Amino acid sequence: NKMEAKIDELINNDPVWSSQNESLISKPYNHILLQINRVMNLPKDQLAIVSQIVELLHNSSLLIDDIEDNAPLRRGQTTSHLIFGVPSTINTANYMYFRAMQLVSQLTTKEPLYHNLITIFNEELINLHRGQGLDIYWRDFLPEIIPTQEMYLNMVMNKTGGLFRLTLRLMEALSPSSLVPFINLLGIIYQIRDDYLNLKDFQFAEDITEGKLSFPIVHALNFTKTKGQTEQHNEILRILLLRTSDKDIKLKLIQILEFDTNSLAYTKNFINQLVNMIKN
Amino acid sequence: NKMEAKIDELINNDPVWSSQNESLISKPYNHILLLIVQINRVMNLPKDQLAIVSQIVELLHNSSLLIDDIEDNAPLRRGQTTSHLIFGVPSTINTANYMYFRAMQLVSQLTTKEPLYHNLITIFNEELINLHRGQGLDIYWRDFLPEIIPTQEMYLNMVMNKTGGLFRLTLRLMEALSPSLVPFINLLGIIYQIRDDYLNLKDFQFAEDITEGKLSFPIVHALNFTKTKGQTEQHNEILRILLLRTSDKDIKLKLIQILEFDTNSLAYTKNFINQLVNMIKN
Ligand SMILES: CCCCCCC(O)(P(=O)(O)O)P(=O)(O)O
Ligand SMILES: CCCCCCC(O)(P(=O)(O)O)P(=O)(O)O
């Protein structure tokens with residue numbers, strides 16, 4: 001009857017999707033929205049698409065990161081998952097990873113080069129997830145595994161390194177005219193400095209509430225272990241396992257790192273040495 | 001300088017990742033581990049290629065299920081506790097997304113010919129975009145109810161994107177490799193989804209679709225039917241029960257008997273399914 005006819009039109013056409021449907025799906029993403037080329041020389045408009053790709057990937061990974069860390073704030077406003085819900089926020093971020101994958105074919109149609117660009121995109125997203133996976137495992141299975149400094153730096157080369165290397169590698173492949181080593185050291189300085197300032201700025205220090213194995217915390221645990229300081233080693237673990245928002249307890253942990261282990265000075269010195277490798 | 005030398009070797013090499021590290025982040029996926037052949041008797045693909053299409057579709061389907069269960073707050077899958085309740089929502093979201101990109105990587109094992117490779121990756125990308133558009137609408141309607149009450153036509157379009165996505169992904173990759181069945185695979189997909197919604201209630205008559213608050217095919221028919229017939233009290237009671245997110249067995253049976261005797265949504269759904277099967281069989 002009339003029904004068969006409707007079904008018939010439906011199954012012989014592409015799936016139906018409107019601009020109004022698209023706006024519903026983008027609500028969690030729009031909420032978060034609120035120089036190297038001097039060397040590579042890419043045509044200003046090819047340069048725009050790379051910029052759109054990087055922005056899509058960065059903002060989407062942040063939406064997922066805030067759910068994985070149970071975070072209340074980002075860029076000074078309530079997090080998207082607390083407004084639209086965890087379900088809609090996961091699906092929207094994941095949708096945008098595939099929208100970014102689609103902009104790659106707009107960079108070129110040369111079949112050989114296209115394949116290399118997709119391989120770069122695939123490899124670095126695999127590295128970002130392997131690094132984020134290990135950082136989460138250490139935090140959520142604590143005190144099963146306490147990483148060493150060497151293990152921490154390998155995690156950062158995967159995690160933080162992934163999107164820095166992604167941006168740089170796409171640009172070098174497209175250049176009409178390798179700084180990877182330089183971009184790798186830049187990502188390492190950036191991550192250790194972030195961990196350092198999260199504590200020094202407080203002195204909200206949310207890395208303590210989250211129980212993160214940050215660069216300063218890694219130094220402190222291995223220092224107390226090496227010197228046989230049993231009670232202090234254990235006190236650091238107890239406070240991290242509390243998942244606390246209590247300002248007085250966070251200050252107590254910060255005091256151990258400053259007065260017992262000298263971990264803040266140690267980290268300051270480490271960052272300085274890394275910066276010097278470039279300045280000399 | 002012992003440092004500077006170490007730092008220099010680190011930045012001049014690829015990132016370090018061990019087999020022990022691979023095993024730790026695979027825990028959520030290994031836990032869930034515990035149509036193609038048919039179709040092939042038309043496409044005639046070689047067995048080596050057929051096996052690769054199969055690993056790809058399995059990777060994508062199982063990873064999708066890990067995320068769907070978080071999105072639905074589901075306590076059980078395949079008779080066992082869900083991965084997010086065992087390993088935590090954080091590791092489970094990360095591991096599922098990691099596997100989406102490992103599946104992408106497998107596509108390059110299907111051929112060494114550049115033009116064919118570009119078509120396979122395009123098909124992959126198109127159907128994952130469609131899967132996410134349909135799941136996005138299904139989640140929005142349920143989480144923001146009663147802001148939007150979908151009609152039968154809006155539901156069917158949501159299913160063509162969602163359930164149609166994986167059925168078309170399998171068939172389209174096979175057709176691209178053969179040395180169209182799409183309309184047929186679209187209808188099989190619609191039949192599959194409406195039958196799943198129907199049986200979840202009929203079997204109870206644990207009807208977890210009710211606990212979840214889902215705008216299922218029978219619930220969509222009931223809300224529009226009560227609106228059309230002016231049954232204001234019954235329309236509002238259906239909404240109230242879905243918004244409770246209840247596990248009470250008497251409350252779930254009360255709603256199913258409203259669809260059986262008051263709106264006749266269960267009989268409507270059974271006949272709708274029969275008519276779609278006839279369009280095929282006949
Ligand atoms: C999976 C993307 C991770 C992006 C960074 C997340 C952080 O948790 P971290 O880099 O300090 O570990 P944030 O930059 O939000 O503090
Ligand atoms: C993005 C999720 C794809 C798989 C969904 C399967 C179901 O979510 P559906 O019945 O809602 O289509 P399930 O019956 O496993 O909950």
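Please read every residue number as a count from 1 along the shown chain.
Cβ atoms are placed via backbone N, Cα and C, with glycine included.
Here's what Swiss-Prot has on this protein:
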BINDING   B:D68, B:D72  Mg(2+) 2 binding site
BINDING   B:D68, B:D72  Mg(2+) 1 binding site
MUTAGEN   B:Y100 to A (Swiss-Prot position 107)  Reduced affinity for isopentenyl diphosphate (IPP)
MUTAGEN   B:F101 to A (Swiss-Prot position 108)  Reduced affinity for isopentenyl diphosphate (IPP)
MUTAGEN   B:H132 to A (Swiss-Prot position 139)  Reduced affinity for isopentenyl diphosphate (IPP)
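Of all the mutagenesis positions listed here (B:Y100, B:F101, B:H132), B:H132 has the Cα closest to the Cα of B:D72 (Mg(2+) 2 binding site). Gap between B:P179 and B:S180: 6 residues not modelled, C-alpha separation 14 Å.
For ligand 2, none of the mutagenesis positions lies close by, meaning a CB under 6 A from one of its atoms; the full candidate list was B:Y100, B:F101, B:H132.
Of all Cβ atoms in the protein chains displayed, 23 besides its own lie within 10 Å of the Cβ of B:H132 (mutagenesis position).
Secondary structure at B:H132 (mutagenesis position), as computed by DSSP, is helix. If you compare Cα positions, B:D68 (Mg(2+) 2 binding site) sits closest to B:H132 out of the mutagenesis positions B:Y100, B:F101, B:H132. Selection of the recorded positions B:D68, B:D72, B:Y100, B:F101, B:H132 by a Cβ distance under 6 Å from ligand 1 yields an empty set. In the deposited model, 9 residues go unmodelled between B:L34 and B:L35, whose Cα atoms sit 21 Å apart. B:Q205 and B:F206 bracket a stretch of 6 residues that the deposited model omits, and the distance between their Cα atoms is 9 Å. Cα spacing between B:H132 (mutagenesis position) and B:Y100 (mutagenesis position): 13 Å, rounded to the nearest whole number.
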